[PDB]
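Trainee: The structure follows.
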Amino acid sequence: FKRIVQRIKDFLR
């Protein structure tokens, strides 16, 4: 969940 969530933060930021 931390790995997939990492990509999201990279998407917005």
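Going by Swiss-Prot, the residues shown for chain A are 150-162, listed in order.
Each Cβ is built from the backbone N, Cα and C atoms, and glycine gets one as well.
According to Swiss-Prot, the protein carries these features:
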MUTAGEN   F150 to S  Loss of antimicrobial activity against M.luteus
MUTAGEN   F150 to A  Loss of antimicrobial activity against M.luteus
MUTAGEN   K151 to A  Loss of antimicrobial activity against M.luteus
MUTAGEN   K151 to H  Reduced antimicrobial activity against M.luteus
MUTAGEN   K151 to R  No impact on antimicrobial activity against M.luteus
MUTAGEN   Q155 to A  No impact on antimicrobial activity against M.luteus
MUTAGEN   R156 to A  Impacts oligomerization. Loss of antimicrobial activity
Trainee: Counting other Cβ atoms within 10 Å, pick out the least crowded of the mutagenesis positions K151, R156.
Mentor: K151
Trainee: Taking only same-chain residues 6+ apart in sequence, whose CB is under 8 Å from that of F150 (mutagenesis position), what do you get?
Mentor: none
Trainee: By the DSSP assignment reduced to helix, strand and coil, which category contains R156 (mutagenesis position)?
Mentor: helix
Trainee: Give the number of CB atoms, excluding that of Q155 (mutagenesis position) itself, located within 10 Å of its CB.
Mentor: 10
